[PDB]
Amino acid sequence: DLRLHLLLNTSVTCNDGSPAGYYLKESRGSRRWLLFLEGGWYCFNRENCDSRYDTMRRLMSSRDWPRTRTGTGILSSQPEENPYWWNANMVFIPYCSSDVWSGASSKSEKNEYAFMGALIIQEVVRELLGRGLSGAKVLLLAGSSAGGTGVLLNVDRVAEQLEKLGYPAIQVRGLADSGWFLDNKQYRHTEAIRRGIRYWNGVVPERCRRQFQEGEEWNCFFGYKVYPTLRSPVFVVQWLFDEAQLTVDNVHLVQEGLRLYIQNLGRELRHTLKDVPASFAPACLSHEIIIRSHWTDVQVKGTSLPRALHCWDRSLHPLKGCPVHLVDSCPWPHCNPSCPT
Ligand SMILES: Cc1ccc(C)c(OC(=O)c2ccncc2)c1
Ligand SMILES: *[C@@H]1O[C@H](CO)[C@@H](O)[C@H](O)[C@H]1NC(C)=O
């Protein structure tokens, strides 16, 4: 079990002004630290945030959080469940800012809600340095869905923060799960991101911001555009037929037009990953994420995700029998027999 700690700086808050926090399980025989960002869509104006506050309140508030959580999948401490990093120090950071981990805006006389995702990550890191993170060799910033996009937006800021605080020996890396989206044409008929950034005072990585310039920061929420601007090593996990991508595209899984649309989407996703040397992209229709207990089952070309992640660790010390670039080439959901059932 991971134990809850509410932030000691109580001005770094969830949407409703309650303190943000993190769940921690220490492993004193390890210098590896895994910090996982929870996902769960976002809200982008007063009216849709009010609706989320009525029926998704744990994603906007710490008032009802439980004292403990069980680590699962990549956050499990059992070797059978987690062949990759079972002995690491484990951190789960709840998503209570509704801003894709991008916000830097406090509640005030003009703001009904606080959007502080980018500042929550910074404050968690700062408070962990006093609890053993100061001695780490590797900090892996991981996350799923909105948390996976959050990794892409924040990994280089964590690296810069640790450099400026005087910890240049900690190697910062990212693991983005299910957060690599395409700004494609819908099957039936990006503005939500543009509106959100303004409402949240959202921030994006500086090298990407300098390319797209003022007003066009929404581009940096798209992995294929932001990834080439990043300096930290990043491993990308993405289903070729991701269910959230299909939802945004107004597809609900077939006649000829939809067959062509689905095949073209898988081809486009594969194309965006061609020059991503550390990646795992199975040809499956899924919303399943890396904290699920059976995450070990899926394989690409005979290699599982825990194995590919281990090979990535070795590569940061190509390797014989230890691949890190694993992208399916077959063109239809479940053409890989190991897809989640
Ligand atoms: C679940 C989730 C979390 C965060 C983001 C940014 C998501 O993607 C989009 O909002 C988006 C995708 C493609 N075209 C336009 C918009 C989806
Ligand atoms: C608490 O966090 C805010 C926002 O990052 C910061 O401005 C403030 O200085 C912090 N307080 C302390 C005591 O560090």
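Chain A residue numbers are taken from Swiss-Prot; in order, the displayed residues are 88-276, 288-351, 356-419, 428-451.
Every residue gets a Cβ built from N, Cα and C, even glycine.
Going by Swiss-Prot, these are the annotated features:
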type     : residues      : note
MUTAGEN  : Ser232 to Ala : Abolishes enzyme activity. Unable to mediate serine depalmitoleoylation of WNT proteins
ACT_SITE : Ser232        : active site, charge relay system
ACT_SITE : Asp340        : active site, charge relay system
ACT_SITE : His389        : active site, charge relay system
Same chain, 6+ residues apart, C-beta under 8 Å of the C-beta of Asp340 (active site, charge relay system), given in sequence order: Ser265, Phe268, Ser388, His389
DSSP-derived class (H/G/I helix, E/B strand, else coil) of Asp340 (active site, charge relay system): strand
Anchor-to-anchor CA distance, Å, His276 and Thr288 (intervening 11 residues not built): 13
Through-space Cα separation in Å, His419-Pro428, 8-residue segment unmodelled: 12
Surrounding CB atoms that lie within 10 Å of the CB of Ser232 (mutagenesis position), all protein chains: 23
Cβ atoms near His389 (active site, charge relay system) (within 10 Å, other residues, all chains): 14
Cα-Cα distance in Å between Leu351 and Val356, where 4 residues go unmodelled: 8
